[PDB]
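Take a look at the structure set out below.
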Amino acid sequence: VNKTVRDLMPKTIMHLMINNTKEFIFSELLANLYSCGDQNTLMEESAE
Amino acid sequence: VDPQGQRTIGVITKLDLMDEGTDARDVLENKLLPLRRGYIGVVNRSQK
């Protein structure tokens, strides 16, 4: 049981979290990034 | 301690005690020392 939990617990987290937040970064980040905030008073130049 | 000014808020007190002919417009419009979060002007109770 220890072997079959060690061989399987990385897979479940990395199918539900890694390869899903990565897909979200590919295909949805801009869509909601446009929506959050003003979309106009965003990406304002830092004083530097 | 906070170079980018992301967790810093500036407050200007004693706005009623400024010299005759002077005003804090240049600093309250966040132009004199541009800070990201802006400057809030308050007027507390005098010692009297």
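Chain A is numbered as in Swiss-Prot; shown residues: 673-720, in order.
Using N, Cα and C of the backbone, Cβ positions are placed for all residues, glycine too.
One mutagenesis experiment named in Swiss-Prot is A:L702 to R, and its note says Significantly decreases endocytosis; when associated with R-330 and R-334. Of all the Cβ atoms in the protein chains shown, 10 others lie within 10 Å of the Cβ of A:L702 (mutagenesis position).
When secondary structure is read from DSSP and collapsed to three states, A:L702 (mutagenesis position) falls in the helix class.
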